[PDB]
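Okay, so here's the structure we're looking at.
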Amino acid sequence: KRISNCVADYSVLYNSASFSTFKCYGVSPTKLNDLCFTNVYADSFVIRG
Amino acid sequence: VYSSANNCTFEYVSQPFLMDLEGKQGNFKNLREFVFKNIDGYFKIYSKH
Ligand SMILES: *[C@@H]1O[C@H](CO)[C@@H](O)[C@H](O)[C@H]1NC(C)=O
């Protein structure tokens, strides 16, 4: 799924704690509201623990 | 309008537009002008009824 032409909101993404993994490779997640990107892609699959 | 599609990059809906699907043979009553433009990949629309 491609996400584009929209204003990102990662606030609810890190203000939740139900997730178990919040590792961000390449870019530091501490600065995400200051960064403007061109394209957002989001994959989704289920895998065993 | 087409056969099939594989992947896409952009979409848009905006506000609904209501129009008449009945065709006649009478004289015209409205005039519509459109301008399509591209600099640096910017797709531009200029229109006024
Ligand atoms: C869509 O798929 C084609 C493969 O035919 C690929 O070349 C193209 O880069 C893809 N588009 C996007 C936006 O990933």
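Following Swiss-Prot, chain A residues are numbered 356-404, in order.
Cβ from N, Cα, C; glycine included.
Taken straight from Swiss-Prot:
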type    : residues    : note
VARIANT : A:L368 to I : In strain: Omicron/XBB.1.5, Omicron/EG.5.1
VARIANT : A:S371 to L : In strain: Omicron/BA.1
VARIANT : A:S371 to F : In strain: Omicron/BA.2, Omicron/BA.2.12.1, Omicron/BA.2.75, Omicron/BA.4, Omicron/BA.5, Omicron/BQ.1.1, Omicron/XBB.1.5, Omicron/EG.5.1
VARIANT : A:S373 to P : In strain: Omicron/BA.1, Omicron/BA.2, Omicron/BA.2.12.1, Omicron/BA.2.75, Omicron/BA.4, Omicron/BA.5, Omicron/BQ.1.1, Omicron/XBB.1.5, Omicron/EG.5.1
VARIANT : A:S375 to F : In strain: Omicron/BA.1, Omicron/BA.2, Omicron/BA.2.12.1, Omicron/BA.2.75, Omicron/BA.4, Omicron/BA.5, Omicron/BQ.1.1, Omicron/XBB.1.5, Omicron/EG.5.1
VARIANT : A:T376 to A : In strain: Omicron/BA.2, Omicron/BA.2.12.1, Omicron/BA.4, Omicron/BA.5, Omicron/BQ.1.1, Omicron/XBB.1.5, Omicron/EG.5.1
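What Swiss-Prot annotates, mapped onto the structure for a quick look.
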residue	record	Cβ within 10 Å
A:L368	variant position	12
A:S371	variant position	9
A:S373	variant position	4
A:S375	variant position	6
A:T376	variant position	4
A:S375 (variant position): secondary structure state under DSSP, collapsed to three categories: coil
